[PDB]
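Below: one structure, written as structure tokens.
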Amino acid sequence: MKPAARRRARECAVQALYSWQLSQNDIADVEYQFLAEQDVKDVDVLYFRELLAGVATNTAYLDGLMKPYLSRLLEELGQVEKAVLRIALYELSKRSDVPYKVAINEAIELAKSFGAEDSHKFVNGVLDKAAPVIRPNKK
């Protein structure tokens, strides 16, 4: 148990989100299967598998966060990055013990190291607008 590790899964899921577009396989099991495959530090993510189902039955719900930020098209924006932020939207709802504004800090991260550069800062703003939706707590 090290504070330096906050469970890759979350951020790792974006990669699987990318596989969905190209693979188009199942979805709930497929995304998280990536974690189990190629031995990703051997970590129990079976429960994480269920998390994708939410998007599969609440994708439009997640759309509410992006509602304010679309960028012409979701498929156009950075494949992985767009996916990275997509899961980030749920992060606000499933917020274990973290606020909404704090999640914004991850945006750039999940769009600077999990995707591409140049247009990384723009990703942060998406979370700013998309964050204050799933949770209208307005800290």
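Method of determination (from the header): solution NMR.
Note: Cβ is positioned from N, Cα and C throughout, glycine not excepted.
Now, the feature entries from Swiss-Prot:
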- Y18 to D: In nusB5; abolishes antitermination (VARIANT)
Using a 10 Å cut-off, grab the number of neighbouring Cβ atoms around the Cβ of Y18 (variant position), all chains included.
-> 21
Look up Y18 (variant position) in the DSSP assignment and report helix, strand or coil.
-> helix
